Amino acid sequence: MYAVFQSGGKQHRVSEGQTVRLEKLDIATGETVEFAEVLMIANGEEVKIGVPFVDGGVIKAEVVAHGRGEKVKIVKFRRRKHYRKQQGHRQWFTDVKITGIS
Amino acid sequence: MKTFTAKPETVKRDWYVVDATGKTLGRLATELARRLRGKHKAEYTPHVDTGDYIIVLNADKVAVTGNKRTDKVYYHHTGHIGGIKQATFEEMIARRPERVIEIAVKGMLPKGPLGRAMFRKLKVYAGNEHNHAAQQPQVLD
Amino acid sequence: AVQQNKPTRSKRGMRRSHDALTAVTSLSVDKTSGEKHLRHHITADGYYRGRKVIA
Amino acid sequence: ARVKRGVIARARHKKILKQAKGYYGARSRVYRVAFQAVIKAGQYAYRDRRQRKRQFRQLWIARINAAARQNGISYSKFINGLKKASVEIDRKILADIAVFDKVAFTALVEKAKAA
Amino acid sequence: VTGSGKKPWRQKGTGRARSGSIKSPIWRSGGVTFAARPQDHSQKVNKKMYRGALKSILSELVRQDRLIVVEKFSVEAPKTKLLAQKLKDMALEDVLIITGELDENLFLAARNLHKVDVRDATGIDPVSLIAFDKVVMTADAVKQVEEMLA
Amino acid sequence: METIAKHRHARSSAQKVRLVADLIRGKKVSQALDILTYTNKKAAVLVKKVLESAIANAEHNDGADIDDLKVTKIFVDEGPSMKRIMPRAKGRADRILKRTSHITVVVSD
RNA sequence: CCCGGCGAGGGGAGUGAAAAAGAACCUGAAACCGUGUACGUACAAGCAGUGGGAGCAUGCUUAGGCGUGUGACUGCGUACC
RNA sequence: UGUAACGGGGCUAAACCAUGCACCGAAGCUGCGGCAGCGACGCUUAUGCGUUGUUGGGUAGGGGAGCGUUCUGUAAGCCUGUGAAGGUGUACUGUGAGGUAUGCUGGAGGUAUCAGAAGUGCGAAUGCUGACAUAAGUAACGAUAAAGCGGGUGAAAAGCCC
Ligand SMILES: [Mg+2]
Ligand SMILES: [Mg+2]
Ligand SMILES: [Mg+2]
Ligand SMILES: [Mg+2]
Ligand SMILES: [Mg+2]
Ligand SMILES: [Mg+2]
Ligand SMILES: [Mg+2]
Ligand SMILES: [Mg+2]
Ligand SMILES: [Mg+2]
Ligand SMILES: [Mg+2]
Ligand SMILES: [Mg+2]
Ligand SMILES: [Mg+2]
Ligand SMILES: [Mg+2]
Ligand SMILES: [Mg+2]
Ligand SMILES: [Mg+2]
Ligand SMILES: [Mg+2]
Ligand SMILES: [Mg+2]
Ligand SMILES: [Mg+2]
Ligand SMILES: [Mg+2]
Ligand SMILES: [Mg+2]
Ligand SMILES: [Mg+2]
Ligand SMILES: [Mg+2]
Ligand SMILES: [Mg+2]
Ligand SMILES: [Mg+2]
Ligand SMILES: [Mg+2]
Ligand SMILES: [Mg+2]
Ligand SMILES: [Mg+2]
Ligand SMILES: [Mg+2]
Ligand SMILES: [Mg+2]
Ligand SMILES: [Mg+2]
Ligand SMILES: [Mg+2]
Ligand SMILES: [Mg+2]
Ligand SMILES: [Mg+2]
Ligand SMILES: [Mg+2]
Ligand SMILES: [Mg+2]
Ligand SMILES: [Mg+2]
Ligand SMILES: [Mg+2]
Ligand SMILES: [Mg+2]
Ligand SMILES: [Mg+2]
Ligand SMILES: [Mg+2]
Ligand SMILES: [Mg+2]
Ligand SMILES: [Mg+2]
Ligand SMILES: [Mg+2]
Ligand SMILES: [Mg+2]
Ligand SMILES: [Mg+2]
Ligand SMILES: [Mg+2]
Ligand SMILES: [Mg+2]
Ligand SMILES: [Mg+2]
Ligand SMILES: [Mg+2]
Ligand SMILES: [Mg+2]
Ligand SMILES: [Mg+2]
Ligand SMILES: [Mg+2]
Ligand SMILES: [Mg+2]
Ligand SMILES: [Mg+2]
Ligand SMILES: [Mg+2]
Ligand SMILES: [Mg+2]
Ligand SMILES: [Mg+2]
Ligand SMILES: [Mg+2]
Ligand SMILES: [Mg+2]
Ligand SMILES: [Mg+2]
Ligand SMILES: [Mg+2]
Ligand SMILES: [Mg+2]
Ligand SMILES: [Mg+2]
Ligand SMILES: [Mg+2]
Ligand SMILES: [Mg+2]
Ligand SMILES: [Mg+2]
Ligand SMILES: [Mg+2]
Ligand SMILES: [Mg+2]
Ligand SMILES: [Mg+2]
Ligand SMILES: [Mg+2]
Ligand SMILES: [Mg+2]
Ligand SMILES: [Mg+2]
Ligand SMILES: [Mg+2]
Ligand SMILES: [Mg+2]
Ligand SMILES: [Mg+2]
Ligand SMILES: [Mg+2]
Ligand SMILES: [Mg+2]
Ligand SMILES: [Mg+2]
Ligand SMILES: [Mg+2]
Ligand SMILES: [Mg+2]
Ligand SMILES: [Mg+2]
Ligand SMILES: [Mg+2]
Ligand SMILES: [Mg+2]
Ligand SMILES: [Mg+2]
Ligand SMILES: [Mg+2]
Ligand SMILES: [Mg+2]
Ligand SMILES: [Mg+2]
Ligand SMILES: [Mg+2]
Ligand SMILES: [Mg+2]
Ligand SMILES: [Mg+2]
Ligand SMILES: [Mg+2]
Ligand SMILES: [Mg+2]
Ligand SMILES: [Mg+2]
Ligand SMILES: [Mg+2]
Ligand SMILES: [Mg+2]
Ligand SMILES: [Mg+2]
Ligand SMILES: [Mg+2]
Ligand SMILES: [Mg+2]
Ligand SMILES: [Mg+2]
Ligand SMILES: [Mg+2]
Ligand SMILES: [Mg+2]
Ligand SMILES: [Mg+2]
Ligand SMILES: [Mg+2]
Ligand SMILES: [Mg+2]
Ligand SMILES: [Mg+2]
Ligand SMILES: [Mg+2]
Ligand SMILES: [Mg+2]
Ligand SMILES: [Mg+2]
Ligand SMILES: [Mg+2]
Ligand SMILES: [Mg+2]
Ligand SMILES: [Mg+2]
Ligand SMILES: [Mg+2]
Ligand SMILES: [Mg+2]
Ligand SMILES: [Mg+2]
Ligand SMILES: [Mg+2]
Ligand SMILES: [Mg+2]
Ligand SMILES: [Mg+2]
Ligand SMILES: [Mg+2]
Ligand SMILES: [Mg+2]
Ligand SMILES: [Mg+2]
Ligand SMILES: [Mg+2]
Ligand SMILES: [Mg+2]
Ligand SMILES: [Mg+2]
Ligand SMILES: [Mg+2]
Ligand SMILES: [Mg+2]
Ligand SMILES: [Mg+2]
Ligand SMILES: [Mg+2]
Ligand SMILES: [Mg+2]
Ligand SMILES: [Mg+2]
Ligand SMILES: [Mg+2]
Ligand SMILES: [Mg+2]
Ligand SMILES: [Mg+2]
Ligand SMILES: [Mg+2]
Ligand SMILES: [Mg+2]
Ligand SMILES: [Mg+2]
Ligand SMILES: [Mg+2]
Ligand SMILES: [Mg+2]
Ligand SMILES: [Mg+2]
Ligand SMILES: [Mg+2]
Ligand SMILES: [Mg+2]
Ligand SMILES: [Mg+2]
Ligand SMILES: [Mg+2]
Ligand SMILES: [Mg+2]
Ligand SMILES: [Mg+2]
Ligand SMILES: [Mg+2]
Ligand SMILES: [Mg+2]
Ligand SMILES: [Mg+2]
Ligand SMILES: [Mg+2]
Ligand SMILES: [Mg+2]
Ligand SMILES: [Mg+2]
Ligand SMILES: [Mg+2]
Ligand SMILES: [Mg+2]
Ligand SMILES: [Mg+2]
Ligand SMILES: [Mg+2]
Ligand SMILES: [Mg+2]
Ligand SMILES: [Mg+2]
Ligand SMILES: [Mg+2]
Ligand SMILES: [Mg+2]
Ligand SMILES: [Mg+2]
Ligand SMILES: [Mg+2]
Ligand SMILES: [Mg+2]
Ligand SMILES: [Mg+2]
Ligand SMILES: [Mg+2]
């Protein structure tokens, strides 16, 4: 059932049904996305690739949310040299629910 | 998305036997330390003792190249005022033939609670008989 | 003489682990009167082993 | 206009002592000690976002190297085998496949054996 | 500060921080480093800037319609009750009643009224003209202010 | 019922009194009252009087019954210390803290 | 009223809107010292954290898990001025 | 002081010389997000961008733009016993100084916005005052002239009275 695909410059081993958090997409809150960047499809027989990507495999998904992650604090500090620095960071994400491993 | 880690309770550990008759000490000791650590297993987690129980029998017959039978020295301090003891590879086998493999493996294991935990796995023996027939320990090479 | 740097709550406690004093848990009973007292000691009223030996 | 600074300072110290929650001894109790712990924690946190990406790669590579040698190929030859077959699958997933679906994994080692 | 110039303890020898005075501002109950002196915060304003500002603000009252120009504005007798009652018809509350001929009757009758203020045409101010929600100028007062600002 | 009694400003440090209080904790009142008779300490007399208070306290005001009563919570908090000057050799002065303790006992069932 | 030495101190009862407003009396922080609950902790070496992470305990929506507390084991890591 | 002159185990190849493809390997380079500085720029419009390059380690130090505090004006306004400030928790939120809402405590003050003025921000100064730790229930209890027992009084007696 599970299939592998590349999205936000990284790959996800994903099953049909489950939600996946991935890097922000230029897509509306409740639209839909088709990944034709599918790397692998597993089942009884495994459809692996001797080229980049499969052939006619397309992962269809639905966008769930468009949130921001947990606030990471960044602390730079040079011991004894009168230098420190503070900086927060909340990374943007897009949760997607998978609805079709072809 | 949180990659797999071996959970101790779920770890199914296996039993093995290795005849060390005519084996090179270090090249044996390495392959032992690789197994005891559990590197060969595809569910290897560095913070968990995933490795297998090994029974090394005929430890006294272990081979060493060159002049290391006489020349290789095993130093140790007694923790005393000037108490540095030494013992050559012959002298070591004459007295305590188990220590030879023990020491060679222990050096190649990691240093800490888990490193000591994965040494407990190793079972060395001078003779050919072992009393762990109860585990059905399979033959390894 | 003199500490290099101050010990903790933890060590102070660790040291005090033996300071906990033990109870008696071994009170006697006088045969006649039935008054509690320490073993081999007289009672408050003035008994020992079921016989008055004190005014 | 005199400015008492008891309300603001308290709010500054209390903020840091909240980050130091959990630390041993003075490091959780005492601003002057906690403030160091909280900066150091920041420094280690900053460095460990870099080391997390390293550690996990080693972890995956070990898993892949383990799972490959069960099928009779070393890591070094396997990855070249996959690169030469233009397979784009990463360590993170090869390591995921290695643990979960070995019957699948075997096909990648065969796919690598071709090259 | 009151107190002696004497060193509380000597320079060296005692394992203590060198002090020179009880009155030092790092010590308690003595000092304040940069103690304030009574000072004059009045700052110069150029005649032309003051006039220019009045000309600026007084012209914005015409755009905003706060400026209610009128003919003769005067109470009958020195009574607040009448002044308060006549502002109901005029539909005013918070006001600056500028007058050329300053009537004592009108003055006295707006002293107790908080939101009303009765300045003379000569004594208009920058802050006052802005502060009050409406400004009632007498035709004579407009004529005096016109000549004053010029 | 819980029924508190407590000696406030008890002239003895916490650390000393607290040593006795650790004997009696979750023990039956009749058993606890015995111990402090044969505990050779000043603090035992001081802690007893509070317990012996707490029992009468409990039986008169609220709960009644002496047989079913346990010392559920006993604790000793440090009270106000009184500062006093101890003169030492070579002209120097120390400060002896005459310490006090707040002893509380709770006698529930 | 009650315990105590017709003490200190307390528990009641009462007054008050309130008495952890009861005279050591508005608020009542922090250091510091305790009592009780959860987890860890008696073969393990070091700035005591930090990335990883099992278990256990709780809160939740449950027929997935996600918070919270703890943190066994493990990579890195010699305070501030 | 202890092997102590491969970092260790250990190695006759796991050393060296030569060549050959592999792979690992950094915050380097690429991938996908996000922010900001300067230069262009289509010419939008006095700006942000279809955009587009490029940069963004930093002590002394120079230049920019802000947060917060007490006070004055806006304010005899607005929020507040249907619970202010303060204290103490929790949950959101901003790139940061921070901000917002609310539980408990508290029991009466608080103050938007945009301006104005500063006793305007503390971890260090063998800083100054108060409080509280540590060593520690440790040393010590002040002349080695000496106590003992019976009775009294008392809640209690080695010490008080006889
Ligand atoms: Mg900061
Ligand atoms: Mg290491
Ligand atoms: Mg030192
Ligand atoms: Mg203790
Ligand atoms: Mg002791
Ligand atoms: Mg003030
Ligand atoms: Mg504070
Ligand atoms: Mg501060
Ligand atoms: Mg606090
Ligand atoms: Mg914590
Ligand atoms: Mg923790
Ligand atoms: Mg604190
Ligand atoms: Mg705390
Ligand atoms: Mg706390
Ligand atoms: Mg990586
Ligand atoms: Mg003076
Ligand atoms: Mg002088
Ligand atoms: Mg002089
Ligand atoms: Mg000194
Ligand atoms: Mg000092
Ligand atoms: Mg004074
Ligand atoms: Mg003064
Ligand atoms: Mg000052
Ligand atoms: Mg000053
Ligand atoms: Mg001036
Ligand atoms: Mg000036
Ligand atoms: Mg002039
Ligand atoms: Mg005049
Ligand atoms: Mg007004
Ligand atoms: Mg007293
Ligand atoms: Mg005592
Ligand atoms: Mg009652
Ligand atoms: Mg105290
Ligand atoms: Mg004395
Ligand atoms: Mg003396
Ligand atoms: Mg002197
Ligand atoms: Mg003297
Ligand atoms: Mg009595
Ligand atoms: Mg008396
Ligand atoms: Mg009485
Ligand atoms: Mg009395
Ligand atoms: Mg009395
Ligand atoms: Mg009384
Ligand atoms: Mg009384
Ligand atoms: Mg009283
Ligand atoms: Mg009382
Ligand atoms: Mg009461
Ligand atoms: Mg009452
Ligand atoms: Mg009442
Ligand atoms: Mg009442
Ligand atoms: Mg009422
Ligand atoms: Mg109140
Ligand atoms: Mg109240
Ligand atoms: Mg109440
Ligand atoms: Mg009441
Ligand atoms: Mg009450
Ligand atoms: Mg009460
Ligand atoms: Mg009450
Ligand atoms: Mg209260
Ligand atoms: Mg009370
Ligand atoms: Mg209350
Ligand atoms: Mg109150
Ligand atoms: Mg008072
Ligand atoms: Mg007090
Ligand atoms: Mg109080
Ligand atoms: Mg008051
Ligand atoms: Mg009041
Ligand atoms: Mg109070
Ligand atoms: Mg408190
Ligand atoms: Mg407190
Ligand atoms: Mg504390
Ligand atoms: Mg404490
Ligand atoms: Mg445990
Ligand atoms: Mg436990
Ligand atoms: Mg255990
Ligand atoms: Mg051992
Ligand atoms: Mg253990
Ligand atoms: Mg240690
Ligand atoms: Mg170390
Ligand atoms: Mg930690
Ligand atoms: Mg952590
Ligand atoms: Mg972590
Ligand atoms: Mg877990
Ligand atoms: Mg559980
Ligand atoms: Mg942890
Ligand atoms: Mg263990
Ligand atoms: Mg570690
Ligand atoms: Mg280190
Ligand atoms: Mg260093
Ligand atoms: Mg030496
Ligand atoms: Mg030597
Ligand atoms: Mg060496
Ligand atoms: Mg040498
Ligand atoms: Mg030498
Ligand atoms: Mg080496
Ligand atoms: Mg060596
Ligand atoms: Mg090496
Ligand atoms: Mg090599
Ligand atoms: Mg190559
Ligand atoms: Mg990298
Ligand atoms: Mg990068
Ligand atoms: Mg880069
Ligand atoms: Mg984009
Ligand atoms: Mg980018
Ligand atoms: Mg270029
Ligand atoms: Mg730049
Ligand atoms: Mg640069
Ligand atoms: Mg820079
Ligand atoms: Mg500004
Ligand atoms: Mg500001
Ligand atoms: Mg501000
Ligand atoms: Mg603000
Ligand atoms: Mg404020
Ligand atoms: Mg104001
Ligand atoms: Mg206004
Ligand atoms: Mg208004
Ligand atoms: Mg209103
Ligand atoms: Mg209103
Ligand atoms: Mg209201
Ligand atoms: Mg009320
Ligand atoms: Mg109401
Ligand atoms: Mg309301
Ligand atoms: Mg105020
Ligand atoms: Mg507040
Ligand atoms: Mg607060
Ligand atoms: Mg409070
Ligand atoms: Mg609230
Ligand atoms: Mg209330
Ligand atoms: Mg009031
Ligand atoms: Mg008032
Ligand atoms: Mg204001
Ligand atoms: Mg401003
Ligand atoms: Mg301002
Ligand atoms: Mg000022
Ligand atoms: Mg200042
Ligand atoms: Mg400072
Ligand atoms: Mg301070
Ligand atoms: Mg600071
Ligand atoms: Mg500083
Ligand atoms: Mg100081
Ligand atoms: Mg200081
Ligand atoms: Mg000692
Ligand atoms: Mg001692
Ligand atoms: Mg001693
Ligand atoms: Mg002594
Ligand atoms: Mg002496
Ligand atoms: Mg003596
Ligand atoms: Mg004496
Ligand atoms: Mg003498
Ligand atoms: Mg004498
Ligand atoms: Mg004597
Ligand atoms: Mg005598
Ligand atoms: Mg006698
Ligand atoms: Mg007598
Ligand atoms: Mg008698
Ligand atoms: Mg008597
Ligand atoms: Mg009498
Ligand atoms: Mg009595
Ligand atoms: Mg007494
Ligand atoms: Mg006598
Ligand atoms: Mg005597
Ligand atoms: Mg005498
Ligand atoms: Mg006599």
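If you check the header, you will see the structure was determined by electron microscopy, 3.1 Å.
Even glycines carry a Cβ here, placed using N, Cα and C.
Going by Swiss-Prot, these are the annotated features:
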- F:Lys90: L-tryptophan binding site (BINDING)
- F:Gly91 to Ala, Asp or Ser: Abolishes translation elongation arrest of SecM (MUTAGEN)
- F:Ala93 to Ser, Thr or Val: Abolishes translation elongation arrest of SecM (MUTAGEN)
- F:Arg8 to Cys: In strain: SK1048; decreases translational rate, tRNA binding and subunit association at 44 degrees Celsius; does not alter 23S rRNA or uL4 interactions; not erythromycin resistant (VARIANT)
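Here the Cβ of F:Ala93 (mutagenesis position) has 8 other Cβ atoms within 10 Å, regardless of which shown protein chain they belong to.
Counting every protein chain shown, the number of other Cβ atoms lying within 10 Å of the Cβ of F:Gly91 (mutagenesis position) is 6.
If you measure from the Cα atom of F:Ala93 (mutagenesis position) to that of F:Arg8 (variant position), you get 30 Å.
Once Cβ contacts within 10 Å are tallied over all protein chains shown, the recorded positions F:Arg8, F:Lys90 are led by F:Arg8. Following the DSSP three-state reduction, the secondary structure of F:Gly91 (mutagenesis position) is helix. Checking the recorded positions F:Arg8, F:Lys90, F:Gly91 against chain B with a Cβ-Cβ cut-off under 8 Å leaves no residue at all. For chain A, the nearby recorded positions by a Cβ gap under 8 A number none, drawn from F:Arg8, F:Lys90, F:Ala93.
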